[PDB]
Structure formats: structure tokens, C-alpha cells
Amino acid sequence: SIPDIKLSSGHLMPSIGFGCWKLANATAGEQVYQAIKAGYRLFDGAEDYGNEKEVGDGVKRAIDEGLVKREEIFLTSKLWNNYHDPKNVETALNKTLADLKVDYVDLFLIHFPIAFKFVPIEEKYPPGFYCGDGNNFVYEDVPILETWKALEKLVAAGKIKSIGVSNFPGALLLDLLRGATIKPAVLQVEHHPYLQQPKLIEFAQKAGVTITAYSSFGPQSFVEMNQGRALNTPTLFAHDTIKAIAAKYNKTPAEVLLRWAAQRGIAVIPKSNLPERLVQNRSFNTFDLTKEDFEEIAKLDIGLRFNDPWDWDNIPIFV
Amino acid sequence: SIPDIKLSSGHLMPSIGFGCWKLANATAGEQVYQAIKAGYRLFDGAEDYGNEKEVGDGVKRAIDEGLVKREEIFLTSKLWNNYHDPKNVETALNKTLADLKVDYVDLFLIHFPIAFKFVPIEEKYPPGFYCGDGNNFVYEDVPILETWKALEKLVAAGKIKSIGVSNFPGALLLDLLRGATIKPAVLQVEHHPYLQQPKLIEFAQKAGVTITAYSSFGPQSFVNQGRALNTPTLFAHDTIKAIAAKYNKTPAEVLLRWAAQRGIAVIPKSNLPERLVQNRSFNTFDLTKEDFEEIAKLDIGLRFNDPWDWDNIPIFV
Ligand SMILES: NC(=O)c1ccc[n+]([C@@H]2O[C@H](COP(=O)([O-])OP(=O)(O)OC[C@H]3O[C@@H](n4cnc5c(N)ncnc54)[C@H](OP(=O)(O)O)[C@@H]3O)[C@@H](O)[C@H]2O)c1
Ligand SMILES: NC(=O)c1ccc[n+]([C@@H]2O[C@H](COP(=O)([O-])OP(=O)(O)OC[C@H]3O[C@@H](n4cnc5c(N)ncnc54)[C@H](OP(=O)(O)O)[C@@H]3O)[C@@H](O)[C@H]2O)c1
């Protein structure tokens, strides 16, 4: 049912996966397991999510029960900001591998083109915004390419199958493509009708980089974090454009939001604590948005970004 | 008169300069010379402008006539897109030096974070968008930092006083800063009330990078581009007029002052002598917080110089 996408690395990646951000440690293992039973095969995690051990527990349970074999699960993780210095990259990957209880991750991404000062794992993990000095942000002078070469070596050592990046704007991705020996296979970015960045999508896809969309439901994911920008934003779920299209096909607004990306070759990783939403978030490929529908949804693009490092410490990633 | 700005390199840079883009070759020498007599000391040029030889004649004439000495003139040039590969960087710079008839340039900027396939100087100069294969754009795998290191080397060789970048978005500048031994001293970007990019300015200034604004008059500079032609003029914008008529200054003087008062260098260019004068003496009034607030409302992120138009190059996306 779930179409696979061919990555530039020579490996297949499910076009629909299960998001793990803000999956409570207490119920994550069980929800990952239920997701596998519901047919999900790709799991989008990260060291920063702090629940990789639980994600691993869920996968290991499914494997121990004979529902799936390791090779049938696509595990994505992300290298956090404090670990860009080459000498720390493998250490961070090792922690991820140990927590996930596996020998390799299918996809490992540079979480952000941001290098926080290294913080020893036994000092605090996941470190979040901690940089070794109270609440102050401290950075390291590690160019992206240095981190990328450390990742390329880990691919050669068999610990990572495919490598890619997240939160990279066009000029940065373009430059990485110039110095990379193993081209980044995936660009994972915030993508929803309020932030469509059509030119980025076009450039990346023309360059052979697969797009994975995150926060496909826009502000939704951020309101529980009490983010003001998101709370002030009208939901996509109650938006007249999305609702009119959903009604026309007799689909849910969530299905239209996910299909709007899937139909354009963009991979999705919807997240949900609700069992009822598992099947739904993975079975939306039952109708086709017309040229007209796309023109209508295109009108909602306003460049509204919910995940912006500028908010953390005026980091100029998207400026 | 014209305030100087101390660059992160230690060297000083006039805050008001004379732009050389489109200065016709037949009269560029004379215009640069007249500009020097008019008080200008910084000349913003580029290999791509194709008139460095003539800009050089102008400066050489002012020096031979004893109006100025080489070290009182600040020359800026820019490394064009076909010369990013380190093995070609010095070739391009040597051509700029031979053309300007100088032993070094004061500021050498990476013109665009774009690497076109190398085309020999002898094959075509300036190459412009020609990449050695008909009208097709062809690129080279040369990371920004490799080009930068070649420039740092040319600084140690004494051929360049300060180095910097142009048309670099925030993320790219941030990354270059992590790898630079000599920090880029300047960030030259399009900057006007319709494209204010305040967060980029704030980040750059805070990192110690000096901003040089170009196209200070917005749409007035690309007018045969449709985008610019179909954009309401800033010279007739109600907010600009209001502030200009409120200080008895021209709209042009308000547009330049808005940048200058914020520590941003400007490089206006006028074929007309009167304006030539106007453009170097607009620091005769201050904008109030309220003025800035009203001007800041014009920001719509409208960009006239976008590589996306050339070949869907993702520099600003
Ligand atoms: N690399 C990065 O920077 C980055 C940043 C953010 C996210 N990501 C990744 O991408 C994933 C997805 O993004 P996200 O978690 O931010 O947000 P999302 O998937 O857009 O989140 C959807 C929000 O909508 C609700 N929801 C889920 N299915 C729904 C449905 N069918 N109908 C109505 N509401 C529904 C969920 O609530 P319930 O849980 O109560 O169902 C959740 O609060 C993450 O889990 C993570 O793996 C990566
Ligand atoms: N790095 C880059 O990518 C880049 C890109 C573009 C430009 N630049 C540099 O920055 C400079 C700025 O570009 P530009 O020359 O097109 O922009 P500009 O100097 O802002 O152009 C102003 C236009 O307005 C007119 N003008 C000048 N002064 C005036 C005044 N006081 N009152 C009314 N009209 C006035 C001029 O025509 P008249 O001559 O008839 O008065 C000129 O056509 C260039 O020369 C170049 O050195 C760099």
C-alpha cells in the first residue's frame, strides 16, 4: 500500500512514515509497536527527541514477535547540534545505535546546520539547547562539510545506509552538493500550505534529493508546546480552502493535507498519539488533487515558519 | 566629511562610494576621474562590469595629476562566478590588477555564491553567463570555503587588503564564518525599503561584518526588467516623500540616509554631476525612530537581483 521512494543512495524509503517527536517516553514503545502493526515501516526519530530507546523497544518487540525483520524497518535518526565536530559524530551515532538496539540506521540527518559546543553525553543527554554554560548558547567553528565527511566515513563503515540533511535552505544545500562525495539523499524541511517554499522543493527534486516534509499539519504540532506564533495561527484543519477540498472528495482535511505533499513526490511522517489516527494517516492515497485544487492551496503560502532557530538565539539559518 | 568605517581587517573603508556597474567603457575613465574631483575615494567595481581597465585609467589620471595618491583611493573588485576554482582565482585577480593598473585591490569580494564552469580569459572576458558551452549554464563543484582559502592566500601575498562576500544569505555566511581564518569583512547585498532583510543585517553587523548596500533606490536600477518596471517607485512612495518633505531633502537623500545612519555603506552611481554631488552629502539630517518605523513598513521582501531568474539557482530560497 505505501509507495517506496528510490533514494540517490540506492536504497528504498517508505513515502509514509511515523513521526516520533513529542512521543512521550512512557507510551512511545507501545505506540511504535502499534504503528508497526498498523503497517508503518519507517520511523522518524532523533537524538533530540529523547525517546530513541523506547522507539527501539517498540521495534525490537515487533521483531521478536516475528511481525517484521530488521531489514523491513527503515530507521531515521538525526545528529544533534552539539555533535558536529568530526571527533564527536561517531560517538553520537553510537549512542543512537545503542538506544535503538541496532547495528545501523537507515537514514542519519544533520538535524540543523548549527554547531553547538560539545557537551559530554554523561553530562546531559539529550542536551537540547544546553551548551555547557548555564542557559547561554555557545557554538563551535565546524563547517558543515567537516561534519558531512565524518558522516560519509560512517556510511563506509556500514553504520549508516543513507545520509542527508534537515533544515537546510537552498544556498546551503547547493554548497554541500559541491563538496559532498556521497550526495545528501534527503532534505527534510518544514512543509505545509503556510510554508510551501516551492522553489526549494523544485531545486532539490531536480537535483535528485528526496524531500521529506515535517509538520505537515502546520501549527498543530506546536500549540501543545505553547508556542505563541502557532496559537495565533488559524488551523489548516478549519481553513475553508482545505475543508472545501476535503468535502468535494469526501476525505478529511488531514488526508488532503497529507495528499497535497504525497502527490508531489514528497515523503511524509505524520505524528500521532492516537491509535485511531494511525491507519488514517497512512491510507490517504485514495484521490487525486486536480490542477485547480493545487492552485487553491497554493494561495495559502505566506512563508509562515513555526520551527525557526532565529527564535532560539537569532541564529540566521532562514534569513 | 564622508565618514569611514573600520573593517574587521583593520583597514578603513569610506561609507559612501561610487558604483561602477554600467559605467560605459568610453567614458568610465573620465567619470571616475570627475568623481574623484568631486570627493569620492571608494570605487565599487567588478570583473563582470567589464570596465576595470577604464576605471583604472581614471584613477591613474587622478594620481598622475597629483589629485590623490594610491593609498587614498579604496578600490573594490569582485571575483566573477567562473573563477571560483582555486587554480583560477589568482588568474582572475591578476587580470583585475593588470586592468586597474595597481599592485593590490582594497576589497575583493566573492561576487555570488555560484560557481560557473571556468572559461579562459582569452576565450571570453568578462564571461558573464557564458559557461563554455553555448548558452547552457554549467557549474563546478567548488565549495565556497575552497574559494575563500584561495583568497586568504592572496591576502597573504599582498595582492588584497581585505576580503568579503556579496549576495550571501545568512546560513551561508554563518557556515563560512565557521571556516574562515580571515573573517569576511564585508557583506554586499541588495538593500532598500522593499527588501530590508533586517535579521540578516542584524546578524551580520553583530558578527562584526560590515554591510555595503547596493540598489539603494530599489526598482530604479533595473528599469529593462519587467519586475522593476512594474514596481511603484520609491521616489514617489508616500512614506518616502513625507519624510523627504519633512526635512526638505530629496527622496534619494532619504533612501541613502536610511542606510547610512544604520552603519551601512552605500555606493550610489549617477551619470549626472548634480546628483553626483547630492549622493556624497546626504548626512545632513537624522531619521527619528518613528521615521524608521514608518520606513520599516515598506519591507515586502521584493528582490530585483535574483539568480533564480538566470537558471533557477537556489541562492535565496
Ligand atoms: N527535523 C526537524 O527539524 C523536525 C521538526 C519537527 C518535526 N519533525 C519530524 O516530523 C514529524 C511530524 O511533524 P510534527 O510532529 O511536528 O507534526 P505533525 O505530524 O504535523 O503533527 C500533527 C499534530 O496533529 C495531530 N494529528 C495527527 N494526525 C491527525 C489527524 N489525522 N487529524 C487531526 N490531527 C492529527 C497530532 O495530535 P495527536 O498526537 O493527539 O494525534 C499532532 O499534534 C515529527 O514527529 C518528527 O518526526 C522533524
Ligand atoms: N554585488 C552585486 O551584486 C551588485 C549588484 C548591483 C549593483 N552593485 C553595485 O552597487 C551600485 C548600485 O547599482 P546601481 O548603480 O544600479 O544603483 P543606483 O546607483 O542606486 O542607481 C540609481 C539610478 O538612479 C539615478 N540616480 C542616481 N542618483 C540619483 C539621485 N540623487 N536622485 C535621483 N536619481 C538618481 C541614476 O540615474 P542617473 O545616472 O541618470 O542620475 C541611476 O540610474 C553599482 O554601480 C555597483 O557598483 C553590486
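Sequence positions for chain A are given in Swiss-Prot numbering; the residues included correspond to 4-322, in order.
Even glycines carry a Cβ here, placed using N, Cα and C.
Here Swiss-Prot flags A:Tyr52 as active site, proton donor. Within the same chain, the residues at least 6 positions away from A:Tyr52 (active site, proton donor) whose Cβ sits under 8 Å from its Cβ are A:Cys23, A:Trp24, A:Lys25, A:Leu26, A:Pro129, listed in sequence order.
For A:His114 (substrate binding site), the count of additional Cβ atoms within 10 Å of its Cβ stands at 20 [all protein chains shown]. The substrate binding site feature in Swiss-Prot is assigned to A:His114; the stated evidence is similarity to another entry.
Among the features that Swiss-Prot reports, NAD(+) binding site is placed at A:169-170, A:218-227, A:274-284. In sequence order, A:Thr255, A:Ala257, A:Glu258 are the residues near A:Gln283 (NAD(+) binding site), counting only same-chain partners six or more apart with C-beta under 8 A. Following the DSSP three-state reduction, the secondary structure of A:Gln283 (NAD(+) binding site) is helix.
Sequence-distant contacts of A:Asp51 (mutagenesis position), defined by Cβ-Cβ distance under 8 angstroms and a gap of at least six in the same chain, are A:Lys81, A:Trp83, A:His114, A:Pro129, A:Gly131. One mutagenesis experiment catalogued in Swiss-Prot, A:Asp51 to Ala, is accompanied by this note: Slightly reduced enzyme activity.
Long-range neighbours of A:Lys274 (mutagenesis position) (same chain, six or more residues apart, CB within less than 8 Å of its CB): A:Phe21, A:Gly22, A:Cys23, A:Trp24, A:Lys25, A:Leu26, A:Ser224. Recorded in Swiss-Prot as a mutagenesis result, A:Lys274 to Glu carries the remark: Reduces enzyme activity about 1000-fold.
According to Swiss-Prot, the mutagenesis experiment A:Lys274 to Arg carries the following note: Increases affinity for NAD. Strongly reduced enzyme activity with NADP; when associated with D-276.
The number of other Cβ atoms within 10 Å of the Cβ belonging to A:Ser275 (mutagenesis position), over all protein chains shown, comes to 17. In the three-state DSSP reading, A:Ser275 (mutagenesis position) counts as coil. While the structure shown retains the original residue, Swiss-Prot records the mutagenesis experiment A:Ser275 to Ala with this note: Decreases affinity for NAD and NADP.
Record note (Swiss-Prot) on the mutagenesis of A:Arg280 to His: Increases affinity for NAD. Around the Cβ of A:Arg280 (mutagenesis position), a 10 Å sphere holds 15 further Cβ atoms from the protein chains shown.
One entry in Swiss-Prot concerns the mutagenesis experiment A:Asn310 to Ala or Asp. Its note says: Strongly decreased affinity for xylose. Under the DSSP three-state reduction, A:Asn310 (mutagenesis position) is assigned to coil, being neither helix nor strand. Take the CB of A:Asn310 (mutagenesis position) and look out to 10 A: across all protein chains shown you find 19 other CB atoms.
Ligand 1 lies within reach of none of the recorded positions A:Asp51, A:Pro222, A:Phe225, judged by a C-beta closer than 6 angstroms to any of its atoms. Fewest other C-beta atoms within 10 angstroms, among the binding-site residues A:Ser169, A:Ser219, are seen around A:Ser169. Nearest by CA distance to A:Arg280 (mutagenesis position), out of the binding-site residues A:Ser169, A:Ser219, A:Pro222, A:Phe225, is A:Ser219. When the alpha carbons of A:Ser219 (NAD(+) binding site) and A:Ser275 (mutagenesis position) are compared, the span between them is 12 angstrom.
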